[PDB]
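Down below is the structure, laid out as structure tokens.
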Amino acid sequence: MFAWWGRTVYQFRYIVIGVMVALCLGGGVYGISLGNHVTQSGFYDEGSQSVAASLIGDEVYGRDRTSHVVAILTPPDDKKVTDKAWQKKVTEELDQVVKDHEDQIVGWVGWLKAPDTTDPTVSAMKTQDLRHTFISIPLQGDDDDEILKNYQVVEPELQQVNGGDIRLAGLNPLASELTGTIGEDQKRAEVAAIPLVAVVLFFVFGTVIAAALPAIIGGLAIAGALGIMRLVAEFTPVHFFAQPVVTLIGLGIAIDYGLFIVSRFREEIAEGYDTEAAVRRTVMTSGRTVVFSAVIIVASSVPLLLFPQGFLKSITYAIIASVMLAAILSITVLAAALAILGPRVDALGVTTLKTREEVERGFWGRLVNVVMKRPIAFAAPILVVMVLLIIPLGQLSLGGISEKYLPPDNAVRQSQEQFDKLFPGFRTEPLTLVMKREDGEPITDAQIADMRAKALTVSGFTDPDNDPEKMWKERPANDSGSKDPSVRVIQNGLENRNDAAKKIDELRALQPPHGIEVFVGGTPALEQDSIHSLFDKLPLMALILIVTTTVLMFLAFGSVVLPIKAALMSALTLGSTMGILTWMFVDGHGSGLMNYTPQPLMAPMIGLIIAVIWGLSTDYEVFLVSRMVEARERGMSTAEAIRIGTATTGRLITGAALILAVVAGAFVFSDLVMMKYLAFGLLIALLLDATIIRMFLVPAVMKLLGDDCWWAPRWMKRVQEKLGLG
């Protein structure tokens, strides 16, 4: 099978590179337009009750457009907000902005439209000492995606009204700033990471042709994966965050796969085999490991499909479509591309821009004997430090998307927090009570006052009027909503957003008036319903994740003790990495150094970081142990097999982890916080596997385990062979 494709990729090697580089570059120009056909929704549970409350409340009442954009106006030269020459100037300029964009802006509403008003809520749009006043600029669009693209059309000219000084805040000035970090991070990876991965790719192969062939494989994968994600958008939507997690994870692993196929080809050439022999022998060993590695990532990422978050579903498609395409490109393009030029992998050399590898192979031979000869002295201090690193995980707070995902010194984050200080009380996240009747009959004003009465039993709901009768005010209705007599929602905020987990349960516990069914929604209910759905399905994901990666390793290796030693070791790296991230992102240790603000972690990010760490650390255990397993099949003792595998791999795995840490290191400088969280989640897990796990834990435990490392029952070794994996 793998042996068959060894020479089959050589008999037709010219077509194999011809069609595959054509599809990747073909799908590359198609995937250019992915940046347009991509959404931003998918963080809340689309099937929960709070979403139904939020979707029903938008049909009956009106979709809230007041919170789209808020601009804070300030008169120059310490003038107060009563100057008629300034009001006649900036109102003339705002009307000019709306007149120039009648398709994007519906019009602006503010205290400046009626300077001599009596409406209290329009009077609160101007502060006490004057000097400051804000407006609301509602925007056009059906879904949350049109409104953003409409905001980014008017934002340039809108920014120039007062002269240059308007603090644009609200939903869209933040959403444009949050999604705008993707351009910053990916550009940072182009100018500062893709050069650094060219140094590492060269300081492991010594030649131009050798160093550049993984970059060709990595480049085609991105060009190929963006085409498939562009095609997926033609049916179900794909999220904004799915594009970085290809540039981030896929680009770094596609080169890694290209680093073992090019290297094992160079190894079999240095042993004396001909070109067709090595091409036939790499795909039975390295090509077999690359394919097994890719299927282990898919095994780790598909349990995320059990989660209802759309944003997580779009990402696992980006992870599968960039990893499986990275393995295919390796035993296809890179197999043929190496078969075409043969030994000319080492032709070009450094000058067109052995003794160092043997002293490197020698150093790795020395260290493992030190570990094998005294195993418990290494396997015991490491065991406790790792368990000690899982202590901070007990402080796991889960919060929602907010303005504090930017650096604390950000332009828009300060424009937003300035708004909350100047005009308190306008920004609210109430819990809505979407009560509907199946009769299609008007809810009596008594039932409303009766449902409002039961809602008044729960303590901790903001009563700012100092009057328990002006609470649970009916939600204001816009013209765009058609009011069925059956649906009438009431809503009131909370005193502490931490109580939301508690009071949403009490609001559902309130016995509704007879005939009516009350959906509890609001953004605090949208969050606490998405948090709970994660933890109900996280155990089932954990089970499917562990049994699939372990079985896939038993087929990759030949044993059953190594697939369990791996999972035990791979659960240790998970516990330590998430403990540190909780410690440095929830408890904020090291925030001022990286410019972030400590805050609760986003709930779906917890599910993604698990499936990405486990499944990347496991791919490194297959990278390493598969060489020890191959040495055992040549008739070598356990300590001889351990020493041989880990020594002939200490430069490929060390060079592979640098390419991945350079790309992920170019994303730790993200202005978006949860990208820093994921980027650090890679380095901490990655650096822990390539040093503490590879060099000290797996040799000491495999030495302790001895000749039991390779054992597997009789019938199980037959199943692995009958699947053509012998």
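Quick note: numbers on chain A are straight from Swiss-Prot, i.e. 1-353, 380-752, in order.
This deposition comes from X-ray crystallography, 3.3 Å.
Backbone N, Cα and C atoms are what each Cβ position is placed from, and that goes for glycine too.
Quick look at what Swiss-Prot lists:
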BINDING   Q40, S41, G42, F43, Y44  1,2-diacylglycero-3-phosphoethanolamine binding site
MUTAGEN   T316 to I  Confers resistance to ICA38
MUTAGEN   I319 to T  Binds to SQ109, AU1235, ICA38 and rimonabant with a dissociation constant (Kd) values similar to wild-type; when associated with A-301; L-638 and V-686
VARIANT   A326 to T  Increases resistance to BM212 with 4-fold increase in minimal inhibitory concentration (MIC) to BM212 in liquid and solid media
MUTAGEN   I572 to P  Binds to SQ109 with a dissociation constant (Kd) value similar to wild-type
MUTAGEN   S596 to I  Confers resistance to ICA38
BINDING   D645  SQ109 binding site
MUTAGEN   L686 to V  Binds to SQ109, AU1235, ICA38 and rimonabant with a dissociation constant (Kd) value similar to wild-type; when associated with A-301; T-319 and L-638
MUTAGEN   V688 to G  Binds to ICA38 with a dissociation constant (Kd) value similar to wild-type
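Sequence features annotated in Swiss-Prot and their locations in the structure.
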residue: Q40; record: 1,2-diacylglycero-3-phosphoethanolamine binding site; Cβ contacts under 8 Å, 6 or more apart: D144, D145, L148, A175, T179, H239, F240
residue: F43; record: 1,2-diacylglycero-3-phosphoethanolamine binding site; Cβ contacts under 8 Å, 6 or more apart: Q309, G310, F311, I427, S556, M628, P630
residue: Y44; record: 1,2-diacylglycero-3-phosphoethanolamine binding site; Cβ contacts under 8 Å, 6 or more apart: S50, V51, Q309, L552, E553, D555, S556
residue: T316; record: mutagenesis position; Cβ contacts under 8 Å, 6 or more apart: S301, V302, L304, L305, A637
residue: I319; record: mutagenesis position; Cβ contacts under 8 Å, 6 or more apart: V245, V246, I249, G250, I297, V298, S301, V638
residue: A326; record: variant position; Cβ contacts under 8 Å, 6 or more apart: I217, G218, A221, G250, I253, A254, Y257, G258, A294
residue: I572; record: mutagenesis position; Cβ contacts under 8 Å, 6 or more apart: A593, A597
residue: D645; record: SQ109 binding site; Cβ contacts under 8 Å, 6 or more apart: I253, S293, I296, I297
residue: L686; record: mutagenesis position; Cβ contacts under 8 Å, 6 or more apart: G252, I253, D256, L708, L712
residue: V688; record: mutagenesis position; Cβ contacts under 8 Å, 6 or more apart: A193, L196, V197, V200, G252
Recorded positions: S41, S596 - member with fewest neighbouring CB atoms within 10 Å: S41
Where the model skips 26 residues between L353 and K380, distance between their Cα atoms in Å: 20
Length of the line joining the Cα atoms of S596 (mutagenesis position) and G42 (1,2-diacylglycero-3-phosphoethanolamine binding site), in Å: 29
Non-site residues, in chain order, whose CB comes within 8 A of the mean position of the CB atoms of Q40, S41, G42, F43, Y44 at 1,2-diacylglycero-3-phosphoethanolamine: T39, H239, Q309, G310, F311
Cβ packing number for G42 (1,2-diacylglycero-3-phosphoethanolamine binding site), 10 Å threshold: 21
